[PDB]
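Asks: Next up is a structure, given as structure tokens.
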Amino acid sequence: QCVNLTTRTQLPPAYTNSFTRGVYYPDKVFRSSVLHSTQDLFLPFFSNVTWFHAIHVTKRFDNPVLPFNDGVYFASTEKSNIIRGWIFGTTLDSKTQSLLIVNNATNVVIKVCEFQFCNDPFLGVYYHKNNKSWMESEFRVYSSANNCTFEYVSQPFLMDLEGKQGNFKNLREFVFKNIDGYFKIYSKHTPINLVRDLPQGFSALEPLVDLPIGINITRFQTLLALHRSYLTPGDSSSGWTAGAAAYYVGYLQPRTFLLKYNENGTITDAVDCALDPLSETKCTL
Amino acid sequence: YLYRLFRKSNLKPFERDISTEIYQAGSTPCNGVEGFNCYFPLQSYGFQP
Amino acid sequence: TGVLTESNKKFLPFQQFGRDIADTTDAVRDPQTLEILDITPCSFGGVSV
Ligand SMILES: C=CC1=C(C)/C(=C/c2[nH]c(/C=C3N=C(/C=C4\NC(=O)C(C)=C4C=C)C(C)=C\3CCC(=O)O)c(CCC(=O)O)c2C)NC1=O
Ligand SMILES: *[C@@H]1O[C@H](CO)[C@@H](O[C@@H]2O[C@H](CO)[C@@H](O)[C@H](O)[C@H]2NC(C)=O)[C@H](O)[C@H]1NC(C)=O
Ligand SMILES: *[C@@H]1O[C@H](CO)[C@@H](O)[C@H](O)[C@H]1NC(C)=O
Ligand SMILES: *[C@@H]1O[C@H](CO)[C@@H](O)[C@H](O)[C@H]1NC(C)=O
Ligand SMILES: *[C@@H]1O[C@H](CO)[C@@H](O)[C@H](O)[C@H]1NC(C)=O
Ligand SMILES: *[C@@H]1O[C@H](CO)[C@@H](O)[C@H](O)[C@H]1NC(C)=O
Ligand SMILES: *[C@@H]1O[C@H](CO)[C@@H](O)[C@H](O)[C@H]1NC(C)=O
């Protein structure tokens, strides 16, 4: 079952500058020491990326239904794995198929299925006093599932889902697109030690999956997690707290890019064509 | 064996669409029921031997 | 057609073909024994008479 969440505090939407972020490999061919040019759906450099984060301090729980405007760049800064999946679909109300990607602390599961979703889907981390152990106790994403076409379950794994206080230690970058019935996902998993906003740097994303879902996608949502413990008073709707974690969402657009490959085959630098005249001249020359 | 007879727009390549909502052919929405000027989109092949 | 020789390339796991500036294939990964080979032509170049 699912419970609507009550303890909230709205704020104006946070915005951030995404600079030299959102670049992925175009193909699966080993090119080294070559400056290659290409055109695709890319995140423009120095774009204005929307920012949501969950902090207790208020309680600031935010995970709305965002448009999937022909591609999405999702980047999360976390230290305790509060962000635990995504939902994609058009209506998300059992009239159309929907895609669900979830890390439930044992297996990462991908399902294309006519889900009947809840208004505020989530998962419950719980903390106990018999032992100082966090674990996942609740799964409140969808009420029902039927006519359930695609399905993948990974191997079992054990992951530290404990609440860690301090700097955000992990950046996880993801690019999602839906091309010709194929849901393409690109990933990049890098440690950091920054707390405020997007790191000042540059990392080229790798191709992960190539899922054959054949789904029309226009809207999507993030699946966050709740700590619940004796410290949190109230029922399931209010007796909870949200750990400190953040994510940023930027919309892909059709652009031309210049990419440079080092001698080992990896990307080192890129130029967003048609950003500024200097970049335009780099692009032409 | 059934085929989708009505749709608001054409499919993208390698796209599936297994929704069964009533297709509003007319300009008056018929709020989830069949009748006149809105049809059930899936029609069944009749394969006599 | 060409000469195949041993080589030293740090191919990523998801890659099997390598291409140079001319875009012709130059590096291959043998399917059986997961090594890397380099393909060169067998007309070396200038032969003046
Ligand atoms: C939901 C989809 C999902 C994806 C696509 C995924 C991919 C993924 N997980 C990884 C490791 C890992 N992934 C996680 C956990 C996560 N990684 C995440 O993207 C998320 C959302 C979590 C947890 C909520 C951990 C703990 C590791 C081991 C490395 C580490 O602990 O830093 C790696 C890199 C492993 C390597 O370098 O060989 C990838 C590509 N994990 C997932 O759960
Ligand atoms: C994918 O889903 C979207 C949303 O339902 C469809 O776009 C809508 O289509 C209807 C009917 O043509 C229009 O009334 C809406 O204005 C459209 N909304 C938007 C945001 O575009 C879209 O047609 C679907 N794609 C396919 C191939 O079926
Ligand atoms: C509250 O929950 C009910 C069913 O659990 C749901 O129908 C309703 O849309 C929810 N309302 C809000 C504001 O979440
Ligand atoms: C995002 O950044 C650009 C340039 O800084 C600015 O023009 C734009 O107004 C910003 N977006 C919003 C909603 O203000
Ligand atoms: C959730 O984790 C449990 C325990 O490993 C596992 O049985 C289950 O497969 C996971 N959820 C789904 C939908 O598979
Ligand atoms: C979809 O679900 C309903 C009930 O579960 C069923 O009657 C119908 O046959 C299903 N259609 C497909 C294509 O699975
Ligand atoms: C390429 O790989 C080799 C293997 O050790 C390494 O020594 C070298 O530093 C790498 N080059 C770059 C630019 O990273």
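So for chain C, numbering is Swiss-Prot's, and the shown residues are 549-597, in order.
Each Cβ is built from the backbone N, Cα and C atoms, and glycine gets one as well.
Pulled these features from Swiss-Prot for this protein:
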- C:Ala570 to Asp: In strain: Alpha/B.1.1.7 (VARIANT)
Asks: If one looks at the chain holding C:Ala570 (variant position), which residues at least 6 apart in sequence have a CB under 8 angstroms from its CB?
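Replies: Residues satisfying the criterion: none.
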Asks: In terms of DSSP three-state secondary structure, what is the assignment for C:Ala570 (variant position)?
Replies: coil
